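This report refers to the structure that appears directly beneath it.
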Amino acid sequence: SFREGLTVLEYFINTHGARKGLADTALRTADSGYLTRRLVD
Amino acid sequence: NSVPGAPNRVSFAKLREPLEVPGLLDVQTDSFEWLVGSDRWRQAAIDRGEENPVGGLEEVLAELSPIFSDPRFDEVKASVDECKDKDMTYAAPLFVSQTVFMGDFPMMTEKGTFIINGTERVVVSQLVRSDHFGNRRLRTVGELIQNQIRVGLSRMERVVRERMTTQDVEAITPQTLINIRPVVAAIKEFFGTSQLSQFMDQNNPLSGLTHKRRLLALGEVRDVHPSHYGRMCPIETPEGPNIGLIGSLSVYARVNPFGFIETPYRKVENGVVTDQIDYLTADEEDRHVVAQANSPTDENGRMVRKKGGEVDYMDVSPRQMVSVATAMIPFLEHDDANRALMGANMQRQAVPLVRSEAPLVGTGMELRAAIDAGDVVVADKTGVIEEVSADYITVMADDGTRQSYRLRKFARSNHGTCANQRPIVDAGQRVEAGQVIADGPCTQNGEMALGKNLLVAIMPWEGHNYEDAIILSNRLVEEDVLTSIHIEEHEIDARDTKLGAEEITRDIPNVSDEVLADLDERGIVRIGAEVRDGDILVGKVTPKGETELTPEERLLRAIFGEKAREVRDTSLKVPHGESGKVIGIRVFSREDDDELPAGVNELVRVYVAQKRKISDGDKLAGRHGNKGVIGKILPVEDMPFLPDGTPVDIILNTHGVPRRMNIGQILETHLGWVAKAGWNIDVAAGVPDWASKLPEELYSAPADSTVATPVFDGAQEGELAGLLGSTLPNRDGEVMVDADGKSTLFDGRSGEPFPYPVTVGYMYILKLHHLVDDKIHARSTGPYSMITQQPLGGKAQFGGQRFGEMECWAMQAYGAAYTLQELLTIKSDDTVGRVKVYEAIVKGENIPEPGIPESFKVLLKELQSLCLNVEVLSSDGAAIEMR
Amino acid sequence: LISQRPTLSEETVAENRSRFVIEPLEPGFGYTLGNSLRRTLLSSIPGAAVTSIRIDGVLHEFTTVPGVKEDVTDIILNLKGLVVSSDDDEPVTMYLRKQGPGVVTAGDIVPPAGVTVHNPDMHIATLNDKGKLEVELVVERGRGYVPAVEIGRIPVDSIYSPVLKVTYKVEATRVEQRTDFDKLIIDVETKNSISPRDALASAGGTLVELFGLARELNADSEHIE
Amino acid sequence: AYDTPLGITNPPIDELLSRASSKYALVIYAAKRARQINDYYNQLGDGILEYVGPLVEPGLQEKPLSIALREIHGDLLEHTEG
Ligand SMILES: C/C(=C\[C@H](C)CCCCC(=O)O)[C@@H]1O[C@@H]2C=C[C@@H]1OC(=O)\C=C/C=C\C=C\[C@H]1O[C@@H]3C[C@H]1O[C@@H](/C=C/C[C@H]1O[C@H](C[C@H](O)[C@H]1C)[C@@H](O)[C@@H](O)/C=C/CC/C=C/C2)[C@@H]3C
């Protein structure tokens with residue numbers, strides 16, 4: 001709900017968690033392809 | 001604002017900018033100037049600092065002496081332009097009883113870059129720890145250069161120690177003991193190959209600006225830290241698996257002598273903002289409580305960060321945490337960090353357009369970012385113009401001095417993007433110092449113009465703008481609004497070889513006079529000639545050994561009386577799928593002394609340019625991370641058009657699903673229409689309650705007015721709807737948009753209107769470097785690698801696609817055994833297979849049975865080399881071999 | 001100016017249903033004249049139909065008609081399908097009155113001089129035991145489809161145009177050098193009063209005549225071949 | 001009904017699968033026949049063999065694989081699996 005707009009400090013806190021989702025998503029794709037290969041194997 | 005020739009861009013800022021944006025190109029200059037120890041640094045540091053500062057090299061000798069002192073630096077050998085032309089390194093030799101020349105010393109341009117072997121490089125500042133966030137040191141360009149010199153000097157003394165013992169005493173001098181090879185080779189080994197030394201990314205002025213200022217985080221660990229406020233931008237980082245590691249410096253970030261980043265802070269005492277702005281490093285930040293930028297200050301005078309936590313000193317302004325690229329996204333406070341990061345990255349992915357239109361709805365950084373990038377011509381001294389020509393501009397300063405500026409005209413950038421400067425001044429114009437004289441590639445009137453302002457409609461249009469696809473009006477092609485020039489460089493060399501010396505000549509062995517029709521007398525394509533895929537650019541010929549020709553060819557030789565020429569053909573043709581006009585030719589000969597690598601006789605390079613119309617398939621995007629390809633381009637006739645008959649330029653589907661939002665995009669679209677049509681609040685008996693927070697200046701505005709809404713301090717929802725209410729009609733006085741920002745559009749095909757009112761407006765979109773012409777690849781047959789006989793992507797083109805392991809799984813899943821076998825054999829590794837297939841295809845015969853893929857044969861050889869006796873046993877044939 | 005010779009082909013779907021194709025059209029004339037053709041065929045071809053009817057026994061009774069299985073509503077829907085060509089132009093009042101148990105099939109209605117029913121096998125109603133039914137129905141020529149607007153007089157929706165359902169679609173053909181040439185597909189279902197082919201000629205004739213008003217401003221302009 | 005097939009989708013796979021065991025057998029079924037037809041248009045089959053077909057009235061420029069599919073749809077040929 002960014003409709004009202006967030007001040008300086010409010011936006012800083014939001015970045016702390018948003019960056020974890022992008023990094024956590026990087027590990028979701030690697031292992032799934034390493035698992036799918038063993039499955040196929 | 002505060003700049004002489006600054007254009008009029010009204011701002012919705014409710015807070016004054018107390019401190020002017022620092023020279024955001026200083027991070028590179030200060031460090032290198034401290035390194036070389038320029039007098040400007042000594043004069044600047046002595047005024048408010050230690051009276052005995054030591055230069056980087058001066059400090060290196062201080063610790064090294066006694067084993068060297070007073071090093072010299074002559075004026076630069078050649079000019080930057082002269083270095084980039086001759087492919088040499090912008091350097092100034094340095095000197096140091098016996099005098100010693102240590103080597104050519106690279107130098108930093110005014111743009112904070114280096115010319116290393118004719119290419120413009122940029123050193124990235126590294127942030128290393130001196131644990132906690134504040135414990136980060138941050139090596140500046142000059143400092144991490146000095147450290148590389150330490151290795152050179154120290155190992156140089158290791159050589160002198162060995163030399164003096166074996167050498168006779170008094171029979172040796174500093175010149176005989178000093179072998180500076182490890183010193184000069186240490187700096188040459190840095191600017192090249194070093195991971196911190198990088199080719200300047202410059203397809204738009206902003207890209208190169210953010211390339212500098214960008215820093216490395218490591219010398220969990222990727223997550224942002226409270227300390228990063230006002231220092232490193234958390235909203236800017238690569239999307240790939242390098243997030244967090246790489247980050248761009250904040251706008252107002254300033255580095256202290258050591259390298260510890262400092263942030264501007266205005267100490268707040270007694271609840272009143274003090275104009276005294278002081279440097280507070282990460283550690284010094286906890287000492288005094290820091291106040292929030294957006295604060296309620298009533299008239300004259302008048303949520304804070306704790307020393308170690310969250311929620312004494314006041315912030316200098318908003319966007320301290322934000323970087324330049326991030327600070328240029330209007331309505332940044334509404335978009336999610338993901339899209340904001342996406343938006344910033346795509347801003348530096350834009351390409352310079354031929355027209356370069358400034359954004360209709362922008363922020364504040366445009367003007368400052370453009371002039372600081374270095375791609376815009378600035379007047380050094382107030383005065384008046386004496387001459388204005390497409391080639392150069394001269395200014396007659398009142399002082400009496402006489403300065404001139406040569407303009408980059410169709411200069412190819414590092415990735416083929418054309419950089420063309422336009423003069424914006426006239427003859428008698430009186431210009432002030434620091435003013436803008438000529439526009440850069442992506443600039444207009446001094447401010448960055450990375451895209452164009454287009455009429456948008458946010459309605460789904462018969463599935464052609466599906467998911468992330470976009471549809472454009474053919475007007476964008478006819479009016480060259482999204483047309484961008486792209487220059488390509490080709491090169492060929494003539495050197496000595498094993499059995500002969502290459503000779504670049506016009507005469508080609510087997511060719512018709514038509515194919516050579518566009519070549520000159522020397523054999524190089526004539527200037528201004530149109531070149532299609534496969535045409536010859538430079539005719540080179542190299543010696544061929546014992547001919548041993550085929551008899552079937554010799555017979556035709558005598559029949560048609562064409563003497564089998566002596567040597568082979570080696571001409572430089574245009575890569576497949578490329579085309580354009582020839583701009584310039586650079587010829588470097590040997591008879592003409594010049595200076596080429598040993599064996600090279602002649603060196604010529606041809607530059608080809610292309611005028612790229614915005615084509616279906618190209619990738620467009622806005623400043624809010626929204627991106628998508630061009631799915632279709634309708635003629636202007638069949639396009640949703642307003643009652644004026646004014647067709648819309650692009651039709652964008654509603655990408656933002658709920659929760660996903662992407663709110664910032666919707667805001668600038670409405671403001672885009674406001675700024676395009678002007679407004680007038682029609683104040684009667686006061687002004688509406690929403691305009692109370694507004695400053696007078698935005699009350700009345702004419703059509704096509706540019707607006708500025710700085711990131712966090714920008715227009716607000718209430719003020720918007722109010723501006724929506726005020727909209728100057730067109731010719732005849734009809735109204736095209738209501739207070740909801742919607743309009744009843746007429747389907748240009750059926751002729752009947754669309755049943756519901758559709759949202760229309762003007763959005764600032766960009767043309768991204770991803771281009772169809774560069775990404776379309778097709779291959780029937782082509783070159784094959786040497787070691788592995790697999791289809792190799794020829795340097796011209798024709799690279800084959802990879803059928804990876806996963807694709808094989810999908811092929812096995814279908815059970816298409818034949819299609820799979822076909823791909824891994826006759827289509828790749830089958831030495832005799834792919835030829836007999838092509839043969840069979842031309843004749844129209846059945847395709848033969850696949851053979852043995854060369855990869856497998858190589859496998860057995862690799863095994864045998866490992867002393868593994870492998871035998872491909874038959875059912876009853878015992879052993880077998882390939883052969 | 002000269003074009004590329006677009007042709008007009010017709011494929012017969014049924015006895016009263018045929019689809020037409022024009023190939024090739026210049027981008028993007030497919031949609032330009034397309035929607036205008038469907039609009040001309042549907043609401044620009046002259047034809048006679050039923051306007052209002054009155055049935056004996058129903059003046060304030062809304063739902064049912066005694067002695068007949070079909071209700072009031074269902075009875076009207078049948079008569080709407082009645083196709084009759086009347087050149088009288090003005091409202092003519094035909095009469096249909098049959099008694100005794102049986103099936104009234106339009107052929108029972110005596111058409112006044114000037115009107116001719118084209119579907120004599122049409123089922124209008126089924127008759128109950130020892131029951132008679134006298135129906136009077138107004139018929140005046142018209143155009144297109146005019147919705148519905150005296151005691152016991154029931155105005156009914158009027159399907160004036162012979163064309164019953166028309167739809168069109170567009171594709172791309174004619175490779176050569178440019179593969180975005182338009183192909184116009186139009187689907188028209190016609191009542192047996194006039195064939196699909198004639199309907200197109202009437203619609204086409206009325207269009208050219210209608211567009212002759214812009215031509216008369218100057219017959220010397222270039223336009224196209 | 002299924003309206004009408006356009007190009008590759010004709011004939012339907014369902015009407016073709018009734019002529020063979022599995023979708024895979026259908027592949028080899030039509031594949032080898034296509035090789036037979038194309039041999040016929042050329043000189044077939046070199047020594048000791050004579051090509052047969054097209055059994056059905058070929059289209060204007062119909063591809064031999066597209067012909068073997070129509071032939072299988074009309075039961076014009078029988079096959080034996082090994
Ligand atoms: C991954 C990396 C550098 C990559 C080559 C580029 C960064 C990719 C991140 C991204 O663009 O999303 C790191 O670089 C340094 C040390 C370790 C790492 O090296 C690595 O892990 C790998 C390589 C490090 C240096 C390579 C130098 C040479 O390799 C080529 C030629 C030489 O320089 C390189 C040029 C890099 C310029 C890039 O600039 C970016 C865009 C493109 O990715 C490039 C044009 C611009 O967006 C610019 O603003 C961003 C610069 C990245 C700042 C990072 C500094 C730390 C080019 C690829």
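Residue 1 is the first one shown; counting continues down the chain.
Looks like X-ray crystallography, 2.9 Å, at least that's what the header says.
Every residue gets a Cβ built from N, Cα and C, even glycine.
Under the heading of mutagenesis, Swiss-Prot lists B:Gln198 to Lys or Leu (Swiss-Prot position 429) and annotates it as follows: Rifampicin (Rif) resistant. Residue density at B:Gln198 (mutagenesis position): 13 other Cβ atoms are found within 10 A of its Cβ, drawing on all protein chains shown.
Listed in Swiss-Prot as a mutagenesis experiment, B:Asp201 to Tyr (Swiss-Prot position 432) is described as follows: Rifampicin (Rif) resistant; RbpA no longer rescues transcription in the presence of Rif. Decreased affinity for Rif, no change in affinity for RbpA. When secondary structure is read from DSSP and collapsed to three states, B:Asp201 (mutagenesis position) falls in the coil class.
Recorded in Swiss-Prot as a mutagenesis result, B:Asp201 to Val (Swiss-Prot position 432) carries the remark: Rifampicin (Rif) resistant.
In the shown protein chains, 20 other C-beta atoms lie within 10 A of the C-beta of B:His211 (mutagenesis position). Quoted from Swiss-Prot, the note on mutagenesis experiment B:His211 to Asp, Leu, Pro, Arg or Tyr (Swiss-Prot position 442) is: Rifampicin (Rif) resistant.
For B:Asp201 (mutagenesis position), other Cβ atoms within 10 Å of its Cβ number 19. A distance of 9 Å separates the Cα atom of B:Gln198 (mutagenesis position) from that of B:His211 (mutagenesis position). Annotated pair B:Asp201 (mutagenesis position) and B:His211 (mutagenesis position), C-alpha to C-alpha distance, rounded: 6 Å.
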